[PDB]
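Novice: The structure that follows is given in the form of C-alpha coordinates.
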Amino acid sequence: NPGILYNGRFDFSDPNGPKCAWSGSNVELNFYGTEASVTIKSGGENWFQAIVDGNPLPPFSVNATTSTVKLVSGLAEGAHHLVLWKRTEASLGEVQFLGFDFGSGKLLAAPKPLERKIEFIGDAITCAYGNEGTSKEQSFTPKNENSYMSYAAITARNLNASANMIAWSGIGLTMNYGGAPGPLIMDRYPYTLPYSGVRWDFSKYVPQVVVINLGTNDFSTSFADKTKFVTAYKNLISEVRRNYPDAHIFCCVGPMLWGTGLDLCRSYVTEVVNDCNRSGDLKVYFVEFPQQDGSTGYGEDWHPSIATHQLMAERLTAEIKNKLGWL
Ligand SMILES: OC[C@H]1O[C@@H](O[C@H]2[C@H](O)[C@@H](O)[C@H](O[C@H]3[C@H](O)[C@@H](O)[C@H](O[C@H]4[C@H](O)[C@@H](O)[C@H](O[C@H]5[C@H](O)[C@@H](O)[C@H](O)O[C@@H]5CO)O[C@@H]4CO)O[C@@H]3CO)O[C@@H]2CO)[C@H](O)[C@@H](O)[C@@H]1O
(Lines of atoms letter the chains of each structure in order from A and count residues from 1; the text may use other names and numbers.)
(Lines give C-alpha, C1' and ligand atoms only; values in the text may rest on other atoms or scores of the structure.)
Protein backbone atom coordinates (compact mmCIF):
# COMPACT_ATOMS: atom_id res chain seq x y z
CA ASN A 1 0.00 0.00 0.00
CA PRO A 2 2.47 2.75 1.04
CA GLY A 3 4.78 4.05 -1.66
CA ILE A 4 6.28 7.16 -3.26
CA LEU A 5 5.71 8.71 -6.67
CA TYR A 6 8.88 9.86 -8.52
CA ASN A 7 7.84 12.36 -11.14
CA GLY A 8 10.58 12.82 -13.71
CA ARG A 9 13.49 10.85 -15.16
CA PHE A 10 14.85 8.92 -12.13
CA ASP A 11 17.52 6.21 -11.95
CA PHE A 12 16.70 3.46 -9.45
CA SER A 13 19.94 1.48 -9.90
CA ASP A 14 21.30 2.26 -6.38
CA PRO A 15 19.11 0.58 -3.74
CA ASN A 16 20.25 3.34 -1.31
CA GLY A 17 17.92 5.75 -3.11
CA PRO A 18 16.59 7.04 -6.42
CA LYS A 19 18.71 9.61 -8.31
CA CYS A 20 17.70 12.48 -10.63
CA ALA A 21 19.16 15.64 -12.21
CA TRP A 22 16.75 17.46 -14.48
CA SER A 23 15.00 20.65 -13.44
CA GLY A 24 11.60 20.05 -11.80
CA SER A 25 12.29 16.40 -10.89
CA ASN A 26 10.00 15.92 -7.91
CA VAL A 27 9.01 13.39 -5.26
CA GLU A 28 5.31 13.16 -4.38
CA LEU A 29 3.80 11.28 -1.43
CA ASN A 30 1.12 11.10 1.23
CA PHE A 31 1.98 10.69 4.88
CA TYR A 32 0.10 10.49 8.18
CA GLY A 33 1.40 12.62 11.11
CA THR A 34 2.45 16.22 11.80
CA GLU A 35 5.90 16.49 10.18
CA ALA A 36 8.22 15.06 7.52
CA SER A 37 11.97 15.00 6.99
CA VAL A 38 14.18 13.85 4.12
CA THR A 39 17.87 13.08 3.59
CA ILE A 40 19.28 14.31 0.27
CA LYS A 41 22.68 14.00 -1.27
CA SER A 42 23.44 16.67 -3.82
CA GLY A 43 26.50 16.93 -6.11
CA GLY A 44 26.41 20.74 -6.30
CA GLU A 45 24.37 23.77 -5.19
CA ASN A 46 20.81 22.45 -5.59
CA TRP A 47 17.74 24.18 -4.18
CA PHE A 48 14.42 22.55 -3.28
CA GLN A 49 10.93 23.50 -2.20
CA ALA A 50 8.37 21.39 -0.30
CA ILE A 51 4.67 22.04 -1.20
CA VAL A 52 2.57 20.58 1.64
CA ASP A 53 -1.24 20.37 1.37
CA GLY A 54 -0.97 22.92 -1.42
CA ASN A 55 1.18 25.38 0.54
CA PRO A 56 4.68 26.15 -0.89
CA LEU A 57 7.24 26.38 1.96
CA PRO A 58 10.45 28.45 2.03
CA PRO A 59 13.02 26.86 -0.33
CA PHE A 60 16.27 25.32 0.98
CA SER A 61 19.58 24.13 -0.39
CA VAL A 62 21.74 21.10 -0.12
CA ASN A 63 25.15 22.06 -1.52
CA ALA A 64 27.71 19.37 -2.50
CA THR A 65 26.90 17.43 0.66
CA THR A 66 24.37 15.05 2.25
CA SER A 67 21.87 16.71 4.62
CA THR A 68 18.76 15.69 6.58
CA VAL A 69 16.17 18.46 6.49
CA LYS A 70 12.87 18.70 8.33
CA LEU A 71 10.59 19.76 5.42
CA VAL A 72 7.47 20.70 7.42
CA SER A 73 6.27 20.37 11.00
CA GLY A 74 3.59 21.53 13.46
CA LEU A 75 0.85 20.26 11.14
CA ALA A 76 -2.55 19.10 12.45
CA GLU A 77 -2.22 15.33 12.96
CA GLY A 78 -3.75 13.59 9.94
CA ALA A 79 -3.05 12.71 6.28
CA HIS A 80 -0.98 15.27 4.27
CA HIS A 81 0.16 15.57 0.67
CA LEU A 82 3.81 16.48 -0.05
CA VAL A 83 5.58 17.48 -3.29
CA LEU A 84 9.37 17.82 -2.99
CA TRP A 85 10.61 19.81 -6.02
CA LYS A 86 14.14 20.14 -7.41
CA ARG A 87 14.21 23.85 -8.34
CA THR A 88 17.70 23.90 -9.84
CA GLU A 89 18.89 22.47 -13.15
CA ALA A 90 20.95 19.35 -14.02
CA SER A 91 24.25 21.30 -14.34
CA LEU A 92 24.08 22.16 -10.62
CA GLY A 93 24.40 18.46 -9.86
CA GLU A 94 22.66 15.12 -9.45
CA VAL A 95 20.51 14.49 -6.42
CA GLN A 96 19.86 11.25 -4.55
CA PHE A 97 16.97 10.82 -2.17
CA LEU A 98 18.14 8.67 0.69
CA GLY A 99 14.87 8.31 2.64
CA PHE A 100 12.00 10.09 4.33
CA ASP A 101 11.17 10.16 8.02
CA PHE A 102 7.78 10.98 9.46
CA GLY A 103 8.64 11.01 13.17
CA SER A 104 5.89 9.04 14.93
CA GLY A 105 3.88 9.14 11.65
CA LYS A 106 4.02 6.91 8.56
CA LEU A 107 4.06 6.75 4.77
CA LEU A 108 0.61 6.31 3.13
CA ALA A 109 -0.35 5.02 -0.36
CA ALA A 110 1.05 7.34 -3.10
CA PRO A 111 -1.08 9.45 -5.46
CA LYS A 112 -1.35 7.85 -8.91
CA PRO A 113 0.76 9.35 -11.76
CA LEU A 114 -1.15 11.89 -13.82
CA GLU A 115 -2.47 10.61 -17.16
CA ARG A 116 -1.73 13.89 -19.02
CA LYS A 117 2.00 14.17 -19.58
CA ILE A 118 4.20 16.80 -21.18
CA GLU A 119 7.88 16.79 -21.99
CA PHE A 120 9.69 20.14 -22.33
CA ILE A 121 12.94 20.41 -24.28
CA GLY A 122 14.87 23.64 -23.86
CA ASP A 123 17.52 25.97 -22.42
CA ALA A 124 17.81 28.63 -19.59
CA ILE A 125 14.25 29.81 -20.35
CA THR A 126 12.83 26.37 -19.53
CA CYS A 127 15.15 25.99 -16.53
CA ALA A 128 13.72 29.35 -15.26
CA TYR A 129 17.32 30.61 -14.83
CA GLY A 130 17.18 33.82 -12.78
CA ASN A 131 13.38 34.04 -12.63
CA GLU A 132 13.63 35.24 -9.02
CA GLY A 133 16.42 37.70 -9.85
CA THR A 134 15.23 41.32 -9.91
CA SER A 135 17.17 43.07 -12.70
CA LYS A 136 18.74 42.02 -16.04
CA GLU A 137 22.34 42.90 -15.14
CA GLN A 138 22.31 40.46 -12.17
CA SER A 139 24.41 37.33 -12.70
CA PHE A 140 23.25 33.70 -12.18
CA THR A 141 22.43 32.69 -8.62
CA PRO A 142 21.38 29.07 -7.94
CA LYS A 143 18.90 30.23 -5.29
CA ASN A 144 16.99 32.38 -7.85
CA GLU A 145 16.37 29.59 -10.36
CA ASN A 146 12.81 28.64 -9.41
CA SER A 147 11.66 26.06 -11.98
CA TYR A 148 8.45 25.52 -9.97
CA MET A 149 7.43 28.94 -11.40
CA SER A 150 8.78 28.22 -14.90
CA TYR A 151 6.26 28.69 -17.70
CA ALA A 152 6.62 24.91 -18.14
CA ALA A 153 5.64 23.94 -14.57
CA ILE A 154 2.83 26.49 -14.44
CA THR A 155 1.36 25.17 -17.71
CA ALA A 156 1.57 21.58 -16.46
CA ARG A 157 -0.30 22.56 -13.24
CA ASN A 158 -2.89 24.48 -15.36
CA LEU A 159 -3.51 21.32 -17.38
CA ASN A 160 -3.33 18.92 -14.42
CA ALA A 161 -0.43 17.24 -16.29
CA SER A 162 2.98 15.98 -15.19
CA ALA A 163 6.05 17.41 -16.93
CA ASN A 164 9.60 16.31 -17.50
CA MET A 165 11.80 19.36 -18.00
CA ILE A 166 14.71 18.33 -20.21
CA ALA A 167 16.55 21.65 -20.36
CA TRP A 168 19.99 23.03 -19.80
CA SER A 169 20.98 26.75 -19.51
CA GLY A 170 23.17 27.93 -22.42
CA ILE A 171 22.39 24.87 -24.57
CA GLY A 172 21.60 25.16 -28.28
CA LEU A 173 20.79 23.09 -31.37
CA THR A 174 23.95 24.11 -33.35
CA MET A 175 25.99 25.88 -30.71
CA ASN A 176 25.91 26.79 -27.03
CA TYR A 177 25.81 30.32 -25.66
CA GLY A 178 28.71 32.38 -27.06
CA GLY A 179 30.11 29.38 -29.00
CA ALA A 180 31.02 27.57 -25.74
CA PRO A 181 32.35 24.06 -26.52
CA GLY A 182 30.47 20.99 -25.26
CA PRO A 183 27.45 18.76 -25.78
CA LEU A 184 24.50 20.25 -27.57
CA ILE A 185 20.83 19.46 -26.83
CA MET A 186 20.67 16.18 -28.82
CA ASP A 187 23.72 15.01 -26.95
CA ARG A 188 22.12 15.43 -23.54
CA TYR A 189 18.49 14.58 -24.39
CA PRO A 190 18.98 10.77 -24.14
CA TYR A 191 20.04 10.90 -20.46
CA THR A 192 18.48 10.35 -17.06
CA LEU A 193 21.72 11.56 -15.44
CA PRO A 194 23.75 13.63 -17.92
CA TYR A 195 26.87 13.80 -15.77
CA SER A 196 27.08 10.12 -14.86
CA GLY A 197 26.04 8.56 -18.14
CA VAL A 198 22.78 6.87 -17.15
CA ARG A 199 20.59 6.64 -20.29
CA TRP A 200 16.80 7.14 -20.14
CA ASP A 201 14.29 4.46 -21.17
CA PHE A 202 11.91 6.52 -23.37
CA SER A 203 9.20 3.83 -23.13
CA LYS A 204 8.74 4.78 -19.47
CA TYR A 205 7.11 8.18 -20.15
CA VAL A 206 5.23 8.81 -23.32
CA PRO A 207 3.89 12.35 -23.36
CA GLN A 208 0.86 13.50 -25.37
CA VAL A 209 2.56 16.94 -25.66
CA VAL A 210 6.15 17.92 -26.37
CA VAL A 211 7.12 21.62 -26.02
CA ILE A 212 10.42 22.61 -27.64
CA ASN A 213 11.96 26.07 -26.83
CA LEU A 214 15.42 26.08 -28.34
CA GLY A 215 17.41 28.49 -30.50
CA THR A 216 18.01 31.52 -28.27
CA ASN A 217 21.65 30.35 -27.95
CA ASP A 218 21.91 29.73 -31.69
CA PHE A 219 20.96 33.40 -32.36
CA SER A 220 21.93 35.48 -29.31
CA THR A 221 25.53 36.26 -30.35
CA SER A 222 26.49 34.76 -33.71
CA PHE A 223 23.62 33.82 -36.00
CA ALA A 224 23.49 30.09 -36.78
CA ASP A 225 23.64 29.00 -40.40
CA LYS A 226 20.10 28.39 -41.68
CA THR A 227 20.74 24.97 -43.18
CA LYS A 228 22.63 23.84 -40.08
CA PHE A 229 19.88 25.18 -37.78
CA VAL A 230 16.91 23.82 -39.78
CA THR A 231 18.62 20.40 -40.09
CA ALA A 232 19.39 20.22 -36.34
CA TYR A 233 15.80 21.18 -35.54
CA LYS A 234 14.31 18.57 -37.91
CA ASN A 235 16.70 15.97 -36.44
CA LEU A 236 15.39 16.71 -32.92
CA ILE A 237 11.81 16.43 -34.14
CA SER A 238 12.69 13.10 -35.77
CA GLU A 239 14.04 11.73 -32.48
CA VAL A 240 10.99 12.91 -30.52
CA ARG A 241 8.75 11.38 -33.20
CA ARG A 242 10.76 8.11 -33.01
CA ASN A 243 10.06 7.81 -29.24
CA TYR A 244 6.55 9.37 -29.29
CA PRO A 245 4.91 8.79 -32.67
CA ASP A 246 1.64 10.37 -31.47
CA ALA A 247 2.84 13.42 -29.45
CA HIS A 248 1.62 16.90 -30.36
CA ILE A 249 4.90 18.92 -30.81
CA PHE A 250 4.95 22.68 -30.08
CA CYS A 251 7.88 24.54 -31.57
CA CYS A 252 8.34 27.76 -29.65
CA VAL A 253 10.13 31.04 -30.18
CA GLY A 254 10.56 33.74 -27.55
CA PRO A 255 10.62 35.71 -25.44
CA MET A 256 14.36 36.55 -25.23
CA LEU A 257 15.37 36.80 -28.90
CA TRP A 258 15.25 40.30 -30.38
CA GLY A 259 15.95 42.08 -33.65
CA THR A 260 17.43 40.08 -36.50
CA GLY A 261 18.18 37.02 -34.29
CA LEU A 262 14.43 36.89 -33.58
CA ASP A 263 13.48 37.43 -37.26
CA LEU A 264 15.79 34.63 -38.43
CA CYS A 265 14.90 32.13 -35.69
CA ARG A 266 11.16 32.77 -36.19
CA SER A 267 11.48 32.33 -39.95
CA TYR A 268 13.56 29.14 -39.59
CA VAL A 269 11.32 27.49 -36.98
CA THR A 270 8.23 28.46 -38.97
CA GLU A 271 9.79 26.81 -41.98
CA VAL A 272 10.53 23.66 -39.97
CA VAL A 273 6.93 23.47 -38.78
CA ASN A 274 5.57 24.21 -42.29
CA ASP A 275 7.80 21.49 -43.79
CA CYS A 276 6.62 18.86 -41.28
CA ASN A 277 3.01 19.88 -41.87
CA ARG A 278 3.35 19.59 -45.69
CA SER A 279 5.01 16.23 -45.14
CA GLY A 280 1.73 14.95 -43.60
CA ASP A 281 2.72 15.36 -39.89
CA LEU A 282 -0.02 17.77 -38.89
CA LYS A 283 0.76 17.47 -35.14
CA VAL A 284 3.71 19.92 -35.23
CA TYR A 285 2.82 23.50 -34.33
CA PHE A 286 4.49 26.90 -34.14
CA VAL A 287 4.13 29.08 -31.04
CA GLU A 288 5.57 32.56 -30.46
CA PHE A 289 5.95 34.16 -27.07
CA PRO A 290 6.03 37.93 -27.75
CA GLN A 291 9.40 39.48 -26.98
CA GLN A 292 9.63 40.73 -23.39
CA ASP A 293 9.45 44.51 -23.32
CA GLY A 294 10.40 45.45 -19.75
CA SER A 295 6.81 45.88 -18.47
CA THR A 296 6.99 42.68 -16.38
CA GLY A 297 10.65 43.28 -15.45
CA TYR A 298 13.61 40.97 -16.03
CA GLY A 299 15.36 38.20 -14.15
CA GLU A 300 19.11 37.51 -14.03
CA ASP A 301 21.01 38.04 -17.33
CA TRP A 302 17.75 39.12 -19.05
CA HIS A 303 15.99 35.79 -18.45
CA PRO A 304 12.27 35.93 -17.85
CA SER A 305 10.85 37.10 -14.51
CA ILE A 306 8.14 35.00 -12.86
CA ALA A 307 5.61 37.47 -14.25
CA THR A 308 6.83 36.82 -17.77
CA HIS A 309 6.77 33.05 -17.13
CA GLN A 310 3.12 33.38 -16.06
CA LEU A 311 2.23 35.22 -19.33
CA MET A 312 4.05 32.51 -21.32
CA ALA A 313 2.13 29.80 -19.38
CA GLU A 314 -1.20 31.59 -20.09
CA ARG A 315 -0.39 31.51 -23.82
CA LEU A 316 1.00 27.93 -23.95
CA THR A 317 -1.91 26.54 -21.86
CA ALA A 318 -4.32 28.10 -24.43
CA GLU A 319 -2.35 26.66 -27.36
CA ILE A 320 -2.30 23.16 -25.84
CA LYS A 321 -6.02 23.34 -24.95
CA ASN A 322 -6.83 24.35 -28.52
CA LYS A 323 -4.86 21.55 -30.20
CA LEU A 324 -5.48 18.67 -27.75
CA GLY A 325 -8.95 19.64 -26.57
CA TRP A 326 -7.75 19.45 -22.93
CA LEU A 327 -10.47 20.87 -20.63
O1 LIG B 1 23.80 27.86 -15.06
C2 LIG B 1 24.93 28.61 -15.51
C3 LIG B 1 25.07 28.48 -17.04
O4 LIG B 1 25.32 29.74 -17.66
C5 LIG B 1 25.30 29.69 -19.09
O6 LIG B 1 25.59 30.94 -19.76
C7 LIG B 1 24.67 31.96 -19.49
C8 LIG B 1 25.68 33.13 -19.44
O9 LIG B 1 26.51 33.08 -18.31
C10 LIG B 1 24.95 34.43 -19.35
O11 LIG B 1 25.90 35.48 -19.40
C12 LIG B 1 24.06 34.43 -20.57
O13 LIG B 1 23.44 35.69 -20.58
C14 LIG B 1 22.92 36.26 -21.80
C15 LIG B 1 21.60 35.72 -22.34
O16 LIG B 1 21.74 34.35 -22.73
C17 LIG B 1 21.27 36.51 -23.59
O18 LIG B 1 19.99 36.12 -24.03
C19 LIG B 1 21.29 37.99 -23.27
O20 LIG B 1 20.94 38.67 -24.44
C21 LIG B 1 20.50 39.99 -24.13
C22 LIG B 1 21.59 41.02 -24.56
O23 LIG B 1 22.74 41.02 -23.71
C24 LIG B 1 21.06 42.46 -24.63
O25 LIG B 1 22.01 43.32 -25.24
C26 LIG B 1 19.82 42.41 -25.50
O27 LIG B 1 19.23 43.70 -25.61
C28 LIG B 1 18.27 44.00 -26.69
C29 LIG B 1 16.91 44.10 -26.00
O30 LIG B 1 16.50 42.80 -25.58
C31 LIG B 1 15.91 44.70 -26.98
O32 LIG B 1 14.68 44.84 -26.33
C33 LIG B 1 16.45 46.04 -27.52
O34 LIG B 1 15.67 46.45 -28.62
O35 LIG B 1 17.70 45.82 -28.13
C36 LIG B 1 18.71 45.33 -27.30
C37 LIG B 1 19.95 45.12 -28.16
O38 LIG B 1 20.49 46.38 -28.36
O39 LIG B 1 18.82 41.58 -24.90
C40 LIG B 1 19.19 40.20 -24.91
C41 LIG B 1 18.01 39.46 -24.28
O42 LIG B 1 16.83 39.71 -25.01
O43 LIG B 1 22.57 38.42 -22.82
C44 LIG B 1 22.93 37.80 -21.61
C45 LIG B 1 24.33 38.29 -21.20
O46 LIG B 1 24.25 39.65 -20.83
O47 LIG B 1 23.10 33.40 -20.54
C48 LIG B 1 23.60 32.08 -20.61
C49 LIG B 1 22.40 31.07 -20.49
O50 LIG B 1 21.15 31.46 -21.16
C51 LIG B 1 26.36 28.73 -19.61
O52 LIG B 1 26.34 28.65 -21.03
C53 LIG B 1 26.16 27.36 -18.96
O54 LIG B 1 27.16 26.47 -19.37
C55 LIG B 1 26.19 27.53 -17.45
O56 LIG B 1 26.07 26.25 -16.85
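Along the chain as shown, residues are numbered 1 onward.
In case you wondered, yes, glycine gets a Cβ from its N, Cα and C as well.
Copied straight from Swiss-Prot:
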MUTAGEN   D301 to A or N (Swiss-Prot position 789)  Retains significant esterase activity against 4-NPAc and the polymeric substrates
MUTAGEN   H303 to A (Swiss-Prot position 791)  Loss of esterase activity. 20-fold decrease in the binding affinity to cellohexaose
Novice: Who sits close to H303 (mutagenesis position): which same-chain residues at least 6 apart have their Cβ under 8 Å from its Cβ?
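Specialist: Non-local contacts for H303 (mutagenesis position): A124, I125, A128, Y129, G130, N131, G133, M256.
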Novice: Tell me, by DSSP, whether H303 (mutagenesis position) is helix, strand or coil?
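Specialist: Coil, per DSSP.
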Novice: Looking only at Cβ atoms, how many others are within 10 Å of the one on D301 (mutagenesis position)?
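Specialist: That number is 17.
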